[PDB]
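To keep things clear, I will list the structure first and then write my remarks on it.
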Protein chains: 4
Amino acid sequence: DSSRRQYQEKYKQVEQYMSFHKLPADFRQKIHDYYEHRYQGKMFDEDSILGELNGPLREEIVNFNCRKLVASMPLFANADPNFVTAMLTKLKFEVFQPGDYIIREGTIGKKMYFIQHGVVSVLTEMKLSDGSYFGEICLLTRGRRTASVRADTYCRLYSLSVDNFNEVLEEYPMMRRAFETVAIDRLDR
Amino acid sequence: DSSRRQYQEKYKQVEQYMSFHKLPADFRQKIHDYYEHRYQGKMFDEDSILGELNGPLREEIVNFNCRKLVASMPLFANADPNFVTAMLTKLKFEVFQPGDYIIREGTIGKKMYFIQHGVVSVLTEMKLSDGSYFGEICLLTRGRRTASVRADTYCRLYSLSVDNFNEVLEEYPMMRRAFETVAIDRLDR
Amino acid sequence: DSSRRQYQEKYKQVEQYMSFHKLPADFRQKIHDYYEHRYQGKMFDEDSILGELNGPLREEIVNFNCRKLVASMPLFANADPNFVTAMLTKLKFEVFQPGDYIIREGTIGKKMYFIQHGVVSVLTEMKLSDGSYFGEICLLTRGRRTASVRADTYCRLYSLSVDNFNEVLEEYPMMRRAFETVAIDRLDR
Amino acid sequence: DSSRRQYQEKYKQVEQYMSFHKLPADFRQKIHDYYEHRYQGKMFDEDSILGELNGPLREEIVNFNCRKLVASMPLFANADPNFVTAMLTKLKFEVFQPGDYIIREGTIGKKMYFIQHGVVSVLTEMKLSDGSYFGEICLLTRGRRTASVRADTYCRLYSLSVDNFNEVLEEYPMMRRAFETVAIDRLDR
Ligand SMILES: Nc1ncnc2c1ncn2[C@@H]1O[C@@H]2COP(=O)(O)O[C@H]2[C@H]1O
Ligand SMILES: Nc1ncnc2c1ncn2[C@@H]1O[C@@H]2COP(=O)(O)O[C@H]2[C@H]1O
Ligand SMILES: Nc1ncnc2c1ncn2[C@@H]1O[C@@H]2COP(=O)(O)O[C@H]2[C@H]1O
Ligand SMILES: Nc1ncnc2c1ncn2[C@@H]1O[C@@H]2COP(=O)(O)O[C@H]2[C@H]1O
């Protein structure tokens, strides 16, 4: 239960930090809920652990932890396993809370998001859920966000930066077509 | 009180460090006073805490912690909330002590400062206080400091590097005019 | 036995991490075996220790820890001691398990491997063991891997990135010929 | 005595590390002596401590800790205090042991050394001591070391990288002449 204790002590610091800065009670509970949803009572120095392993072990772990995500998207499901692994390795797990603005219209976009679980509202009005992704337009155009995207419910997502996006596509150039298709179709709508 | 203990133990190391290097008694008290003013008896690995959160949570925290600063300046008060947030996110909190040279005339300037609280003396003689900023000239010209700026009283400031300054303005180009106006007006004087 | 305890507590976290993510029992034992083979019951913040030393001490340590490796290869054995040291300093120790894909054919190669102990199978069928190296072709061509290389037995290797490879050769340009010879000979086969 | 304990526990790890890698008894005592000379029974996360301070405090500390060094050289003694501070801030304290090769002839030089205390032998035969510096030729030519420099006695030095060297001179261009004079005079000899 060393991981449980790590979470408890770390959360104690967070609580004291919020108290020190006199954050409102409502925000403190929002923080409380975020930690439960995001870490679920346990914490590990993930970077330290994966860093002690080797490439093969790290790739098997990410492929397993993302099995759900992978199964939910034709993008990864029907692709070269090596492509999927390269992509998955670059993903960053993120949890957003109801009402959170994940993307704001008109700003410079430098990341896209893959939905593991949750519902988002795209407003320029439409919704996207499990197995869908968004924010790909700006990674392709390098322009400004074409719409705002807010979390409707709690959202468990994986983000990918434009730099990592292009890095992976350097090795798998033809996979860019998948994102472009989705981008074009949405730009038309 | 884990944060209180962190401060106490950390300060113990500092004291032992100053003793090891035989720093004068007067400087040791200056160090003592600095820690009280800067951390106020508590310490947190701020980077670790904010890093465990998400973008929305981090932005709400910085906007709240800087509410005072924001209210004191037409620059931020009357601007696009997204601009203010982008700027605030790049700021670095710093505390200076009476007599400290924040900026020395003739040197290459790579940062500007926003005054949360305190009084500074600009010498090439004038003073600046709460709600004012300085050091913007060099971020705009990339030249040498046009004057020295010393802390008159204890000063609670937020600094912004030229690189972060230009990064934010890449997204909000027109806000550069605000800094230029102040710069031009002061260059004339 | 502070190092033994470090290993035990660290492994406890790993085990809890694997449990948290519900990894299969078989993979958990694979992880168990990896840690035994790689760290052998002890762990040290190697980077912190070597960083407290100086250049001379670090170089003597790496030359000693790699004495076995050096003796097993004409490349290093008959070369300028300064070259060997520069190279050794850039190496990264890695342990692979039976069946592990060290290199996959057709992918972009950015590293080569020197075999301290173990047997690998090169498949485009041949094997390489103690004292041999592989993955040098892509560091020279900057192209795609000409074959896959799987660990046949447990493998104790030292990897070298293309960037560190070229950095060392900036100081020892003529040593590139050794790698080219091996590359040409294998490309012919 | 938290700093004393830090040293004791850290040294315990070092000793266990050397034992794990089966380093010879003679080298283990060399390591033992190095730690005593370099840290003197105490250790602090220097980077963490100085990082908690501000620019003014850090500059006063470095100027004080290097008071001895500064007094021993016309270079710094008769220069602009701001130049001295900028330089001192970039220095890295290093301890070398008798017989250590600080610089090897013919290699690419990327750093120079200022002697706080100790004696070095320059061999292409001459010696340099307290208040003198060496390794400046390569920082100026970007070529290969014109000679080897070995520690004759224990040496307490401060090194400066070519990059930091040129960075400081960007602000103080005319100080480069001081190093060139010494370089030219030695190249003639
Ligand atoms: N009509 C749409 N249907 C679904 N998603 C959309 C639609 N329009 C825009 N989006 C998504 O909203 C995202 C906003 O940021 P981007 O412009 O980078 O990428 C956009 C698309 O991923
Ligand atoms: N006349 C003035 N009134 C107020 N502030 C000034 C005046 N002159 C210079 N300053 C400030 O002092 C700063 C010194 O560094 P900079 O030249 O970067 O920017 C300068 C201005 O921000
Ligand atoms: N015929 C061969 N005999 C031994 N090794 C080979 C042979 N062919 C390829 N290899 C090695 O397998 C490696 C696969 O990655 P690279 O192409 O970078 O470099 C290749 C060589 O190092
Ligand atoms: N004749 C000399 N007298 C004193 N120092 C020297 C002499 N010749 C070379 N050196 C120093 O030895 C250093 C070796 O590395 P560098 O060539 O970078 O710079 C050299 C000088 O700093």
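Following Swiss-Prot, chain A shows residues 443-566, 571-635, kept in their order.
Going by what the header records, the deposited coordinates were determined by X-ray crystallography, 2.0 Å.
Backbone N, Cα and C atoms are what each Cβ position is placed from, and that goes for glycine too.
Some features that Swiss-Prot has for this protein:
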- A:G581, A:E582, A:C584, A:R591, A:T592, A:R632: 3',5'-cyclic AMP binding site (BINDING)
- A:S594 to R: Shifts channel activation to more negative voltage, slows channel opening and speeds up channel closure. Reduces sensitivity to activation by cAMP (MUTAGEN)
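Here the features listed in Swiss-Prot are placed on the structure.
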{"residue": "A:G581", "record": "3',5'-cyclic AMP binding site", "Cβ within 10 Å": "22"}
{"residue": "A:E582", "record": "3',5'-cyclic AMP binding site", "Cβ within 10 Å": "22"}
{"residue": "A:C584", "record": "3',5'-cyclic AMP binding site", "Cβ within 10 Å": "20"}
{"residue": "A:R591", "record": "3',5'-cyclic AMP binding site", "Cβ within 10 Å": "18"}
{"residue": "A:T592", "record": "3',5'-cyclic AMP binding site", "Cβ within 10 Å": "18"}
{"residue": "A:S594", "record": "mutagenesis position", "Cβ within 10 Å": "16"}
{"residue": "A:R632", "record": "3',5'-cyclic AMP binding site", "Cβ within 10 Å": "15"}
*Check A:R632 (3',5'-cyclic AMP binding site) against DSSP and tell me helix, strand or coil, would you?*
helix
*Rounded Cα separation (Å) that holds between A:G581 (3',5'-cyclic AMP binding site) and A:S594 (mutagenesis position)*: 10
*Report, as a whole number of Å, the distance between the Cα atoms of A:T566 and A:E571, which flank a stretch of 4 unmodelled residues in this deposited structure.*
7
*Do you know offhand how many angstrom separate A:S594 (mutagenesis position) and A:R632 (3',5'-cyclic AMP binding site) by C-alpha?*
14
_Where A:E582 (3',5'-cyclic AMP binding site) sits in the secondary structure, as DSSP reduces it to three classes_ = helix
*Other same-chain residues whose Cβ falls within 8 Å of the Cβ centroid of A:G581, A:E582, A:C584, A:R591, A:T592, A:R632, the recorded 3',5'-cyclic AMP site, in sequence order*: A:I545, A:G551, A:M554, A:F580, A:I583, A:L585, A:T587, A:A593, A:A629
*Compare all C-alpha positions of A:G581, A:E582, A:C584, A:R591, A:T592, A:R632, the record's 3',5'-cyclic AMP binders, and send over the largest distance in angstrom.*
13
*Using DSSP reduced to three states, classify A:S594 (mutagenesis position) as helix, strand or coil.*
strand
